[PDB]
Amino acid sequence: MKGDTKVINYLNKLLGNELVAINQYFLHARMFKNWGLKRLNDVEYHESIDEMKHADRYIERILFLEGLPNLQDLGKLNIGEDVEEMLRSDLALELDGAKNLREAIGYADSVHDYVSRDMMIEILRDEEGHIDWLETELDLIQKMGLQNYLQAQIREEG
Amino acid sequence: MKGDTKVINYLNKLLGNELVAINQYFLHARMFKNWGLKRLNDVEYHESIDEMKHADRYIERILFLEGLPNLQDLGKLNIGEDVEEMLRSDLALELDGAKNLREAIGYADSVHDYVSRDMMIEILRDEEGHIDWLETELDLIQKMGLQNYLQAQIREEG
Amino acid sequence: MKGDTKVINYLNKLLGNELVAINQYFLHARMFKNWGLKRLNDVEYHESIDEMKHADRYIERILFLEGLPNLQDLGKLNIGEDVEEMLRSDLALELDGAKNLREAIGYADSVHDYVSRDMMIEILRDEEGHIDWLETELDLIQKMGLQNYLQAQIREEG
Amino acid sequence: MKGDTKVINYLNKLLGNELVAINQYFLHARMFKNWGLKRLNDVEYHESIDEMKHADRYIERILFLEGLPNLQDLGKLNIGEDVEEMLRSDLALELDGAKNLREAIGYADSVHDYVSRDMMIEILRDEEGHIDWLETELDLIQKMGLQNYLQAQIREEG
Amino acid sequence: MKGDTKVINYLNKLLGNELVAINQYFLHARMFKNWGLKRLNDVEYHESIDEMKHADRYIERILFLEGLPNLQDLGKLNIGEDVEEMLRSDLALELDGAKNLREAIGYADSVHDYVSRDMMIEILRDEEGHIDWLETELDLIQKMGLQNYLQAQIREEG
Amino acid sequence: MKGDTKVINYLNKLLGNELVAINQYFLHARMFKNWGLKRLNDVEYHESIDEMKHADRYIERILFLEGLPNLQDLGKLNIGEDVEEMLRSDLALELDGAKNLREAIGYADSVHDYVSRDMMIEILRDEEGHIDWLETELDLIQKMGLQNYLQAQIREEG
Amino acid sequence: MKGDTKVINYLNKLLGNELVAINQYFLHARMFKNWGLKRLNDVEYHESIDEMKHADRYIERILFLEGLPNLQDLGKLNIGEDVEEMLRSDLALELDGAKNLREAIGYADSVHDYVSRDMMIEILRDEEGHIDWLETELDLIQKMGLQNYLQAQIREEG
Ligand code: HEM
Ligand code: HEM
Ligand code: HEM
Ligand code: HEM
Ligand SMILES: [Mn+2]
Ligand SMILES: [Mn+2]
Ligand SMILES: [Mn+2]
Ligand SMILES: [Mn+2]
Ligand SMILES: [Mn+2]
Ligand SMILES: [Mn+2]
Ligand SMILES: [Mn+2]
Ligand SMILES: [Mn+2]
Ligand SMILES: [Mn+2]
Ligand SMILES: [Mn+2]
Ligand SMILES: [Mn+2]
Ligand SMILES: [Mn+2]
Ligand SMILES: [Mn+2]
Ligand SMILES: [Mn+2]
């Protein structure tokens, strides 16, 4: 069912946001794992899987609406070399994406694409959850100190 | 079965004590949870449920005795902005309530309301248990330090 | 994630609406139970639990958004001394709250807080369900008469 | 297998009778449910499902016989605004349909379509069952009175 | 709970859209079945059941809001005499209905009926799914040819 | 219980019709099987078993009524050398038999043998089912073509 | 354990090869799915998951060897607009990658990194399996024709 170019553009931009996030979260996961921080690897890994699923949602929506998903343009990945740094990159990225999400959600309403705006609000509720975990983690390093924080990552929780 | 105004007054005052406690414990629970302190959220949450049940006990007793429960007057909640502070508010509150409980228990005996005094001693045995957990927690922060204490709350026990 | 004062104000006002409702529904439940009306106690009790859960939803949202839940101000509880009267208080209260809910939902959209507006519409769909049960009950008293209606409450349904 | 126009006409008229009945029974069901009369909603709902199945039987028979089912013409639905009234509409409708059924059954025999007359007698045995329930219900209102009758509908039987 | 005439009008128009769809999908189902196309009958049959459930949703919403569902006016059913033709009717119909759905969803928001707009977006997400299956089917006939397409329908999938 | 010569004659003629059908359907079944058309063999085989059971029904009825079943006269079997041809023989035969069935059913009524007419209408409902499968098959060859139709028979369905 | 720059370069180039393959296979999967070709979507989807796992293998090896995985550079995705075309892109890509794999395997031996060459030969045995499926598919279109081939994809195998 063909449906509104602008909507398909927002969708493709949002997809791009996802693509950079799966890559950055996956490398971070494996960097943490590598350091022996099992808890951080377990969490960052599943968020990457979440992003992966967010992306498939867009790809399918774009295809229904009769557009062509763009999986060719990749964004800048800001990796970071220490955990406190890595986590902040993750947060900044999440924040930018949420911003794009709000822009896109308002427009779909204007244009009456309520199902595209329904899906996006679902995805935004998720992002805001990634945002909460990162914020909490960053404060914990601040509150218990880095060495206690590091010792607290060597075994994954349950 | 109508039964002694003074008793119904003590019961209503005690109920009020409970009402402020459910509110303060519930906000504290969610403040802890929010900070990522799962263990503190789990405990403070169940104490709120305990208080909630204490209250239903009073409401029913007052109704049997033919009085009208007072759920309109709320007390001062002293929240606190740091855990050590939050826990001390909880303790002080518990202490005040226990004091009222003893006053009320002695009077029911004078007046021969042994079933109201039976129920209250049950509730007091419970309060004294809330009092013990808080005292132990506050000393632990004192003994292992705050950062170790904080690291020790990030996963709930079993 | 800090987010819009006005939204946090609406959220806190809505929470207050909930707090008065849990109290009024719980006292009503126990008044009915006390009279031997098992069916009315069972229903009014679970609605109180629903309101209780609505409240926890707000408390957590306010905390995420970085505001402070207000559990200190309690509203006027209009109890009532006969069932027809009690049920009408419940209805009026529900109606007022729904009104606040619509005001708050429209504003979150303006401000782009779609996740806060998502949660609220969920809670509103629930309120409108409480509103339907009360309306039906009040008409049944009108249609079968009060004594038949009363006889119809002495055993809880399933 | 092409087979007798007149038979296909009777079949289509009978189908029409069914279509109006599914609609009237379904609205009535939901009107009762809405009023809190669970027993009346449960029964009227299943009769609607019975009519629904009667219709599919005709649609398939018409198609075999090589005719075209007519699902375009809808009859007059006589709703009614009170239960005694609603039930009487249901009865009248059933009565009219049974009358058409007998006309159609006699003709299929003349014409030797014994399988069409076999199916119809099955459907008629069913109608006469809908007719019996309605008659019994209407008399019960007459015998115990409307308020007792109404109180007797608020919980579905088993 | 009485609520906005215009909303109840849109709801009734939408219900009408559903009614024509259940009828057209059900006849099509049985026409396919009749031809020996089991796969097409199985799918078209369940979509009819979906529409049937969509309708019950409206009927109940209209009744809550205190309006009267209109099950008297039936729309034009455009049947079709060959499968490619039948499927295109189904698609066109779906498309028209989706259009009405968007009009109605925007208005409920204006008027603040968020629960009616919630339900409708759910129903629209469904329609868009019926729309996707039909589009895919029509292209498959185009891509493998009609005879291969026909041979591919004689046994239902799983 | 001795009962009406004419009825016993119709019964014996009908039995004869069955006997030729079991033979033709069984040879056809095995011819199809032989060619590797599993689906056609499976179906034609079970119809032969159905006819076989129809026959036993007559044999027993004739014996009760005190007549002697005639299993000595066999009819003309029209085999056919290609599937389209084979299926058409089967159809023609079925059609002739149904015709005899209607003649016999009307007469039993005249004569009041309602149990013989009951059994026969059961058997006729079955024949009309054999008639429907053959008609559908013959059209499918017409609609998808013979080679696609043939490829569609090499594995039995379920 | 730090280990040979050249090896880490080959590893990173190979990882890049994987990254483009996951993207192209995933879009193709969803394009096929979209067209209603369930079998092609199921297969192309799992190959994408295989590539995804190949990539994680490299990322971890690079990290052990003390290099930094490069997830920033994405290659040219050659999509294609028809299935025959899409499958050929997939094949060409696979072929190029296998070529790089052989170059890298020979060098690790020279340099004595037998564990890196062990892992790579495992991954190459896999690629050669992706290569075999594509070759077989492309010939099947050639041998049965495209319409028969297309009809053969509408239900996933098992
Ligand atoms: C367009 C890019 C990609 C897309 C859309 C994508 C999509 C997916 C999806 C939807 C799944 C299945 C989700 C589920 O299990 O429910 C999956 C699984 C996974 N992905 Fe990705 N992915 C991509 C890139 C990546 C990257 C860069 C890596 C590896 C470096 C990766 C590693 C994995 C792994 C390891 C799994 C799970 C395997 C399993 O448990 O069976 N993905 N991917
Ligand atoms: C007069 C005030 C209140 C009364 C008497 C009351 C009473 C109760 C009771 C007796 C229960 C059931 C206990 C059990 O599970 O055995 C309950 C459950 C609970 N209450 Fe309250 N409550 C009140 C205020 C609060 C507040 C302020 C909150 C929320 C902010 C709250 C949140 C809950 C929750 C979440 C549960 C458990 C829900 C579940 O697990 O199903 N309550 N309450
Ligand atoms: C206002 C019109 C109608 C309404 C609202 C309606 C509603 C329904 C509903 C809600 C159900 C149950 C859904 C479920 O199983 O979860 C049902 C079942 C069904 N309907 Fe309808 N229906 C209508 C018209 C039709 C027509 C025209 C036909 C028949 C020609 C039909 C045939 C059926 C059948 C066969 C079933 C399923 C029976 C079973 O599996 O027990 N319906 N209908
Ligand atoms: C060319 C003539 C016929 C052939 C080759 C034939 C063949 C068969 C075969 C192979 C079976 C299945 C055997 C099994 O169950 O393993 C069968 C079953 C049977 N036959 Fe015949 N038959 C013929 C004539 C007759 C006649 C004249 C009658 C009836 C008057 C008859 C009555 C039955 C019955 C009742 C069964 C068993 C039904 C069951 O238990 O499901 N057959 N026949
Ligand atoms: Mn995401
Ligand atoms: Mn995220
Ligand atoms: Mn207590
Ligand atoms: Mn306590
Ligand atoms: Mn609420
Ligand atoms: Mn409520
Ligand atoms: Mn009927
Ligand atoms: Mn009926
Ligand atoms: Mn629908
Ligand atoms: Mn639809
Ligand atoms: Mn027979
Ligand atoms: Mn036969
Ligand atoms: Mn690979
Ligand atoms: Mn590969």
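Header says: X-ray crystallography, 2.9 Å.
A Cβ is built for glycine as well, from the same backbone N, Cα and C atoms used for every other residue.
For G:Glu51 (Fe cation 1 binding site), the same-chain residues 6+ apart in sequence whose C-beta sits under 8 angstroms from its C-beta are G:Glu18, G:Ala21, G:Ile22, G:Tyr25. Annotation source Swiss-Prot lists Fe cation 1 binding site at G:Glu18, G:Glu51, G:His54, G:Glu127.
Within 10 Å of the C-beta atom of G:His46 (Fe cation 3 binding site) sit 13 other C-beta atoms, taking all shown protein chains into account. The Fe cation 3 binding site annotation in Swiss-Prot covers G:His46, G:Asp50, and the record cites experimental evidence as its basis.
Here Swiss-Prot describes G:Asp50 to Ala as a published mutagenesis experiment; the accompanying note says: Fe(2+)-binding and single turnover oxidation at the ferroxidase center occur normally but iron mineralization within the cavity is significantly impaired. According to DSSP, G:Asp50 (mutagenesis position) sits within a helical segment. For G:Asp50 (mutagenesis position), the Cβ neighbour count at a 10 Å cut-off comes to 19, with all displayed protein chains included.
What Swiss-Prot lists as Fe cation 2 binding site is G:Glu51, G:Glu94, G:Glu127, G:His130. Taking Cβ-Cβ distances under 8 Å and a sequence separation of 6 or more, the neighbours of G:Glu94 (Fe cation 2 binding site) in its chain are G:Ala21, G:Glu127, G:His130, G:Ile131, G:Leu134. Under the DSSP three-state reduction, G:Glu94 (Fe cation 2 binding site) is assigned to helix.
Summarising the annotation, Swiss-Prot assigns heme b binding site to G:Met52 and lists experimental evidence as the type of evidence. The Cβ of G:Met52 (heme b binding site) lies under 8 Å from the Cβ of G:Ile22, each of these being in the same chain and 6 or more residues away along the sequence.
According to Swiss-Prot, the natural variant G:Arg57 to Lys carries the annotation: In strain: ECOR 30. All protein chains shown were included, and the count of other CB atoms within 10 Å of the CB of G:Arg57 (variant position) stands at 17.
Listed in sequence order, G:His28, G:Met31, G:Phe32, G:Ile79, G:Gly80 are the same-chain residues at least 6 apart in sequence whose CB falls under 8 Å from the CB of G:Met86 (mutagenesis position). According to Swiss-Prot, the mutagenesis experiment G:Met86 to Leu carries the annotation: No loss of heme binding.
Reduced to three states, the DSSP call for G:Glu127 (mutagenesis position) is helix. Record note (Swiss-Prot), mutagenesis G:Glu127 to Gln: Decreased Fe(2+) oxidation activity. Is also affected in its ability to lay down an iron core. The unchanged residue is displayed.
Record note (Swiss-Prot) on the mutagenesis of G:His130 to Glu: Decreased Fe(2+) oxidation activity. Is also severely restricted in its ability to lay down an iron core. Counting every protein chain shown, 21 other Cβ atoms lie within 10 Å of the Cβ of G:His130 (mutagenesis position).
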Among G:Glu18, G:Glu127, the one of these recorded positions whose Cβ has the fewest neighbouring Cβ atoms within 10 Å: G:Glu127
Protein Cβ atoms within 10 Å of G:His54 (Fe cation 1 binding site), excluding its own: 24
Chain-mates of G:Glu51, G:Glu94, G:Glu127, G:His130 with C-beta within 8 Å of site centroid, Fe cation 2: G:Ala21, G:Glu47, G:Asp50, G:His54, G:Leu93, G:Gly97, G:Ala98, G:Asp126, G:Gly129, G:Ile131
Cα-Cα distance linking G:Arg57 (variant position) and G:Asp50 (mutagenesis position), given in Å to the nearest integer: 11
Rounded Cα-Cα span from G:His54 (Fe cation 1 binding site) to G:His46 (Fe cation 3 binding site), Å: 12
CB-centroid shell, 8 A cutoff, Fe cation 1 site G:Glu18, G:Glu51, G:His54, G:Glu127, site residues removed: G:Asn17, G:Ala21, G:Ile22, G:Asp50, G:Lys53, G:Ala55, G:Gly97, G:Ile123, G:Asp126, G:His130
Coarse DSSP state, helix versus strand versus coil, of G:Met86 (mutagenesis position): helix
Three-state secondary structure, which DSSP defines for G:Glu18 (Fe cation 1 binding site): helix
